[PDB]
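Contents: one structure, followed by commentary.
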Amino acid sequence: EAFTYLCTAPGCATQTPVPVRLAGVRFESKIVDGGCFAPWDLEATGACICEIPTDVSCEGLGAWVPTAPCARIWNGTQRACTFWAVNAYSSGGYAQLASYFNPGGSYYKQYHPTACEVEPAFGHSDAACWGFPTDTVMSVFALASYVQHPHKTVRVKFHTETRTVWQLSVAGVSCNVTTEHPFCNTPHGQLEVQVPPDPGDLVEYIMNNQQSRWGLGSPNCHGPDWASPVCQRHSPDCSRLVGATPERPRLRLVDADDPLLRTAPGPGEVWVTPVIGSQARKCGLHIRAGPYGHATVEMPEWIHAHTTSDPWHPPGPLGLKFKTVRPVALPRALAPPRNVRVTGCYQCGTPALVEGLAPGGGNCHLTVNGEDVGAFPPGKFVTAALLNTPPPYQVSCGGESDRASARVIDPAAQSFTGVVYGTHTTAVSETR
Amino acid sequence: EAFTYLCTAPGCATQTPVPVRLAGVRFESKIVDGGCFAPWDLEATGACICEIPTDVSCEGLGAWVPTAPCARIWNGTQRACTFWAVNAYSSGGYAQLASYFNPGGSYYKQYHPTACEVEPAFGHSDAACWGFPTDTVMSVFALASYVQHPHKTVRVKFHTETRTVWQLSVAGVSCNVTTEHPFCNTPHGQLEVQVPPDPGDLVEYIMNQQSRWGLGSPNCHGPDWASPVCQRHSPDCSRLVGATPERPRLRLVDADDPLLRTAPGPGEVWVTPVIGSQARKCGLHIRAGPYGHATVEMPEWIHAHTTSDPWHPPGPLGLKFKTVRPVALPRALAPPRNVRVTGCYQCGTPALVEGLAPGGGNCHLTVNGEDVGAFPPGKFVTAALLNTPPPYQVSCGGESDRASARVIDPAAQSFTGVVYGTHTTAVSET
Amino acid sequence: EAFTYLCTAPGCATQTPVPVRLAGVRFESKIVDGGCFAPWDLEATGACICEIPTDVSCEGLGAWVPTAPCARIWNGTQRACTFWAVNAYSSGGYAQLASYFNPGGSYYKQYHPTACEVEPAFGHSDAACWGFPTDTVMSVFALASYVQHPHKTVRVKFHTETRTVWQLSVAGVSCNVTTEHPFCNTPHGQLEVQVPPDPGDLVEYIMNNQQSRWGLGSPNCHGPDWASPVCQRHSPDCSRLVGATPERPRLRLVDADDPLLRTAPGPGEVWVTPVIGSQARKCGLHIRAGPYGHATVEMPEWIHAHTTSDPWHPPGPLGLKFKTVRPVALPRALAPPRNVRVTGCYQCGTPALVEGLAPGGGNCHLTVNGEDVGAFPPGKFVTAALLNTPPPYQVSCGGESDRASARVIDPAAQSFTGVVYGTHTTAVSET
Ligand SMILES: *[C@@H]1O[C@H](CO)[C@@H](O)[C@H](O)[C@H]1NC(C)=O
Ligand SMILES: *[C@@H]1O[C@H](CO)[C@@H](O)[C@H](O)[C@H]1NC(C)=O
Ligand SMILES: *[C@@H]1O[C@H](CO)[C@@H](O)[C@H](O)[C@H]1NC(C)=O
Ligand SMILES: *[C@@H]1O[C@H](CO)[C@@H](O)[C@H](O)[C@H]1NC(C)=O
Ligand SMILES: [Ca+2]
Ligand code: NA
Ligand code: NA
């Protein structure tokens, strides 16, 4: 019986009674792939127009609205757009008189269709539009949505049931120690390694060549990591949005001298202010937007400060308990298992069902694509295992492998299982 | 000293030096009862009406609006309803002219009160209503709320401080090993069981009665995002608490409006009149954006996102056989005196347990059979997470006594430290 | 070898083979300082006015609106205010006729600027305003926001990687056992303590003098602790708000006989009702507000029922394993480490980078302001450590200490790192 402490740093080693060297530190986990995450990025554009446009769209407003921002914002999430008539046509035109701008602008929309809201804004300052001989004309357009910038999108994998792996060389023999498997064979005995507890759940931020950054925790959306993209926009299949979503932005036409400008817009609020033109029949637009969560996320900067290059592990040391004890040699079945069926999902957080027939002549130390799922006595077995690998599944008892039958879906498919995505439609018929 | 690995599957057994059989696998935990959970289920109804109704309510609109959906939706959470006047009376009537439909409809509501919003919709297509000889009349009603379907409601218990229980039989003698209690007695020695770590928190989804299991908090940011736990929370299965969606945004959208090229957002309800096959009648097409961008199918979600049993690591267990025998310590068997229990049970906040431990040794205290620790004779005080409701039977290992209790249930705890409902205030004249 | 169970209560002790006494129970953790937390406290005020005021502000409405509530609510978070004209001037006045109250009140605002919304309310009952000789005049003002009451604000520290510390006295010799360090040296040989698992994450609620209250968990915002201020208003620097925020309150003028009053207002909704006056040209106002989360949080009461005076620990007992085995004597470097640099943050949840040069003579059992960060062989070292102490950092191998160079920020600074706070402004120029 002997005892020694082994430090956890590279190069750490003990020589007596048996040479033990710390080869490295890694980890095991049950992966939960969340798909794509990004910040809620409110973006706004518009124009102050000394005219009553007949086509309220990016192409129809091309003479005033910035081209690239309009197209990008138009394609965003929870789009909101308003067209305000500040001073309409006094005579002539085509559905451009003040009478066509009723609340909601249904009269204008009849002749000039648009996906945007149309509202009267008579009474608001028209000072920004000048240089007209008789009839002063003015309108304001505002457009805002939650835009998905590719550089701000991150792939996130949650690591559950985390086990720190202390890679040891015990008298030249490889031994990977964890809280689950803390024993190593020594030349004529056994080494039991006392290890610190596991670090709990980890967050793997995958940047895109491909690089992984690490968070320690769930994460905690109520602490210093509140601005994590995990706390924001969630797309399980990196295409469709699910769960918590901000409301459509609230667009407001605010005059330059309005006392409201002494305060800041709230989250999702967009305040637009016409700017007096230096040129005749032209005007600028000042836009004030309240970002979601009260701040704009800077992706490379957030990742650099809120993550580490490697997963965290406790400082140690490890307690090396050397014993003269030798484990009892048990006979094991080396033949492959038969009629193995795998059902459920992988990298999803819900254990998959693994069932089959273990062969005779000992316990089958079952592996599913090399993943340890436990040992089973001969005959029928059933287990619930958290799988990290996709199908097809190669099943073995430690010897030759066989192909299992599988009905296993991916994490993105699991995220959409048990739900009917999109618009729910219903019809109310006329009475008989 | 001897060592052997014991697998964790049914039928697993070792024979030397003393036989150890894996009898079963269960778990211990500190229960946190969350009450009732359900998805945020947006439901909408309405009618296209070739008339200007004077009573905007389920009964008042009975001739057009479907009866059962109206009554159910009207009683829902965060109800929203709008009555649009598309084409009003040209003459006569009673507060039915276009002039009564000012924005917000205050003039109409003065003579025809309603809990619904009233708005003008002049300029919208009235083509759906035909067959009028001199005065075409049209109105549209839309009603939406977050409805509670009983089949979608689940009872949820969170399991904290989870301890996997490896039920062993050591030469016929029952031994329940956990990370807290890993020692067993063997005929002539002691068995120390090396066990894997505990699985962390569990989620128990209670159907109807059947229990289904989730592993985790749950994680509302991953594949289990649509869990009812991530949605509507009712601690007492009656009153709603916490995060709630806004009232639905109802919009009258004409069949040819370019807005129909896009999908409604979460909580948005777009209604479109459908031309009648009969004179002075019309239909209504409803497009609703569900909360979270998808409609939850309860039996289907539960089947794919839960297991029949709680998860446990694959093992094996490390059986360390020792010739060591534990030192016999004196135990007090008399019941504890003047025991007081204060706080809550199945709530997540440890309850205060205080009393007097009797003489003759340490009192291995149990509260309704739950182990709360051992105490030396005299005054004791402990903070224990209780899983059982009052009354509390207290024992030191022998006879039991009735403790005095001021313990509330999880639903009562959820409403403790808060004043529920509408906050009313009066501003008096100077 | 010998074995005995040791209970975890005060007064617990074992006599044989070596006397062991339970001296106390404490804990170690990696602190995550969240800053300030408070409930979302919706507060509303207003007035029923038998006049058409020309200044819609707290001072301008001083003759009708309660002074202290107006000033407090005006300075609140996500402020909303509406001025409704129920019955305007029939003649005369200054931008007070019905024609100035178009939807949105732009005509009125042109002459009478206000940060509040202005809306017509003609058609609503004006019965509350009576005793006018010829021209009946009536308006209604409502104001609401999320107010920060100092007594409702709590400082919160999240405790991660929690380790219960069982303080023992092994024959008068102090030994602090944890799941990380369960061994005690004895003259016989060694005492190995079998301990229960750690309790998981803790929540430390700091009141005010200064008192700490304890929660067990993350917390769970979906269970009985749903009303925790942690689940509500978050201010990392106890000044600026971040994350999830309710919408601006939805103010509505609701007549006394409106069927809407048979239902309760939703969260963030404020319904105002004029009350018929006993005095001529005067009226009262009844306010119905739907609190955030469907209930108003009572801070001392919530804390008393949802927290404990001390952090929770399992009941035990501890398994005392007495061995004749003596640990192997390893050489330790006692000289201070050289060129130590510390980069990152402390009490933030992100491990800081610690790098330097370990001296000769054995392994350097490195401490950063007394915090154990591991042992390193002589030479260059690099480690990722969760730090609980602020800079400056005193570094030691177990002997004399040296001053490390540091670029370490506080938890409030970390919360604002990687973000640009406030209003995002953009200008669209003329072509
Ligand atoms: C907007 O979306 C449409 C349809 O997917 C696509 O054709 C167009 O190129 C997109 N524009 C931009 C700027 O992304
Ligand atoms: C330890 O882990 C390494 C890396 O995964 C592997 O190559 C080695 O075979 C493992 N050793 C044992 C004994 O399993
Ligand atoms: C082990 O657990 C079972 C089931 O609860 C019980 O019947 C048995 O008595 C327990 N054994 C011991 C030694 O406590
Ligand atoms: C145990 O902890 C106490 C309190 O922090 C301390 O005074 C004592 O020195 C510690 N004992 C050892 C052996 O570190
Ligand atoms: Ca008047
Ligand atoms: Na004009
Ligand atoms: Na008509």
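We number chain B the way Swiss-Prot does; in order, the residues shown are 584-791, 796-1017.
Cβ atoms are placed via backbone N, Cα and C, with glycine included.
What Swiss-Prot says about this protein:
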- B:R609 to G: In strain: Isolate HPV77 vaccine (VARIANT)
- B:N658 to I: Complete loss of infectivity (MUTAGEN)
- B:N670, B:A671, B:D718, B:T719: Ca(2+) binding site (BINDING)
- B:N759 to I: No effect on infectivity (MUTAGEN)
- B:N791 to I: Complete loss of infectivity (MUTAGEN)
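Projection of Swiss-Prot feature records onto the structure.
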residue	record	DSSP class
B:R609	variant position	strand
B:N658	mutagenesis position	coil
B:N670	Ca(2+) binding site	strand
B:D718	Ca(2+) binding site	coil
B:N759	mutagenesis position	strand
B:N791	mutagenesis position	coil
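In this structure the C-alpha atoms belonging to B:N658 (mutagenesis position) and B:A671 (Ca(2+) binding site) are separated by 29 Å. The shortest Cα-Cα distance from B:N791 (mutagenesis position) to any of the recorded positions (B:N670, B:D718, B:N759) is found for B:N759.
Around the Cβ of B:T719 (Ca(2+) binding site), the number of neighbouring Cβ atoms within 10 Å comes to 17.
4 residues between B:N791 and B:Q796 have no modelled coordinates; the flanking Cα atoms are 5 Å apart.
Calculated from their C-alpha atoms, the gap between B:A671 (Ca(2+) binding site) and B:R609 (variant position) amounts to 70 Å. If you take the C-beta of B:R609 (variant position) and look for same-chain residues 6 or more apart in sequence within under 8 angstroms, you find B:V748, B:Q750. B:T719 (Ca(2+) binding site) sits 81 Å from B:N759 (mutagenesis position), taking the CA atoms of both as reference points. In the vicinity of ligand 3, defined as a Cβ distance under 6 Å, the following of the recorded positions B:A671, B:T719, B:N759 are placed: B:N759. Looking only at the mutagenesis positions B:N658, B:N791, the densest Cβ neighbourhood within 10 Å occurs at B:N658. Here the binding-site residues are B:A671, B:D718, and the one whose Cβ sees the fewest other Cβ atoms within 10 Å is B:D718. The separation of B:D718 (Ca(2+) binding site) from B:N759 (mutagenesis position), Cα to Cα, is 84 Å. The number of other CB atoms found within 10 A of the CB of B:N759 (mutagenesis position), across every protein chain shown, is 15. One way to see the shell of the Ca(2+) site is to take the Cβ centroid of B:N670, B:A671, B:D718, B:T719; the remaining same-chain residues with a Cβ within 8 Å of it are B:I635, B:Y672, B:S673, B:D709, B:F715, B:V720, B:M721.
When other Cβ atoms within 10 Å of the Cβ of B:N670 (Ca(2+) binding site) are tallied across all protein chains shown, the result is 20.
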